[PDB]
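**Student:** Take a look at the following structure, please.
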Amino acid sequence: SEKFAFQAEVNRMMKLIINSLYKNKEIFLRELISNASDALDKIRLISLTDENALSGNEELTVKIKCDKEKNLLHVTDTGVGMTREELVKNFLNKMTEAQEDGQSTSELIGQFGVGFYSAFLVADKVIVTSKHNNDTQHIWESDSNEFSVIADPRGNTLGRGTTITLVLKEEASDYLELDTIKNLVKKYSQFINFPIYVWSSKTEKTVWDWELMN
Ligand SMILES: Cc1cn(-c2cc(F)c(C(N)=O)c(N[C@H]3CCOC3)c2)c2c1C(=O)CC(C)(C)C2
């Protein structure tokens, strides 16, 4: 246990992202997939230098899982991951100039790679479970007011990578429907060089398995 407050600029950034993409809320998923792509690409580049870089996990995928009963959305990647330092220690000019003119800013959020906070448009709480190659697995938890970085009591469960858990808003319950998620993945997966899976049910006999989207 250890609680922390966000830096002035980060608090100012969260409000801006929420304003800029208030109507186009579905952009959260594009961002989550963007971070997952950036992480996977980085560990793939590390694998070219370090022979034992992928030992933690041989797979290089994005696994999206819905939980209707507990009202949770999980986006798991087998990317580079994040250390304890990277979780504890984690644009404004070019944004504010474009805001005053009425110009489109959706592309800027993705350009500067600060799109993670778009998850707070749909979630009341965000949980980040991350595992990096030469550090222990940690849990970053935030409701936008405060953030806490704890050591995962389960230990090394991911191998390598990160899971983004979303305690979704009452209004955002629609983003739990498999069909809604499936269509949204296919819309923002075109540029991604890694396979993206969704835990689907065909269906009284029910069959559950990871369905490839890209
Ligand atoms: C900004 C920002 C980006 N990501 C973010 C969030 C992520 F989910 C990822 C990811 N999928 O790995 C990711 N990957 C980069 C690490 C270096 O290479 C890419 C970054 C985070 C932030 C935060 O401010 C809080 C955070 C540390 C919980 C997460």
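Residue numbering for chain A follows Swiss-Prot, covering 73-162, 174-286, 327-337 in order.
Heads up, the Cβ atoms here are built off N, Cα and C, so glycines get one too.
Below, the features straight out of Swiss-Prot:
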type    : residues                       : note
BINDING : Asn107, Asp149, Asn162, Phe199 : ATP binding site
MUTAGEN : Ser109 to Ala                  : In 5N mutant; prevents hyperglycosylation and subsequent degradation; when associated with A-64, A-447, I-483 and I-504
MUTAGEN : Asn217 to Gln                  : Does not promote or impair hyperglycosylation
MUTAGEN : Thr219 to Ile                  : In 1N mutant; abolished glycosylation by STT3A
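In terms of burial and nearby residues, how do these features look in this structure?
**Tutor:** Sequence-distant contacts of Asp149 (ATP binding site), defined as residues of its own chain at least six apart whose C-beta falls under 8 angstroms from its C-beta, comprise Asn107, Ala108, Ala111, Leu112, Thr133, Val134, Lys135, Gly244, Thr245, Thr246.
Here the Cβ of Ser109 (mutagenesis position) has 20 other Cβ atoms within 10 Å, regardless of which shown protein chain they belong to.
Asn217 (mutagenesis position) falls within neither a helix nor a strand when secondary structure is assigned with DSSP, and so counts as coil.
Contacts of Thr219 (mutagenesis position) defined by a Cβ separation under 8 A and a same-chain sequence distance of 6+ are given as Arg156, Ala234, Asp235, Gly238, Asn239, in order along the sequence.
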**Student:** Quick one: which of the recorded positions (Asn107, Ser109, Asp149, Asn162, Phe199, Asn217) have their CB closer than 6 Å to ligand 1?
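**Tutor:** If the test is a Cβ under 6 Å from any atom of ligand 1, the answer is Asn107, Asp149, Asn162, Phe199.
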**Student:** Out of these binding-site residues, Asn107, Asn162, which one has the fewest other C-beta atoms within 10 Å of its own C-beta?
**Tutor:** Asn162
**Student:** With the cut-off set at 10 Å between Cβ atoms, which of these recorded positions ends up with the most neighbours? Options: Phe199, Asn217.
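**Tutor:** For the recorded positions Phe199, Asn217, the Cβ with the most other Cβ atoms within 10 Å is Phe199.
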**Student:** Can you figure out which of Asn162, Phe199, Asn217 (the recorded positions) comes closest in space to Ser109 (mutagenesis position), comparing Cα atoms?
**Tutor:** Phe199
**Student:** Could you tell me the whole-number distance in angstrom separating the Cα atoms of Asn162 and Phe174, on either side of the 11 residues that were not modelled?
**Tutor:** 15
**Student:** In the three-state scheme derived from DSSP, which category covers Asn162 (ATP binding site)?
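**Tutor:** DSSP call for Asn162 (ATP binding site): coil, neither helix nor strand.
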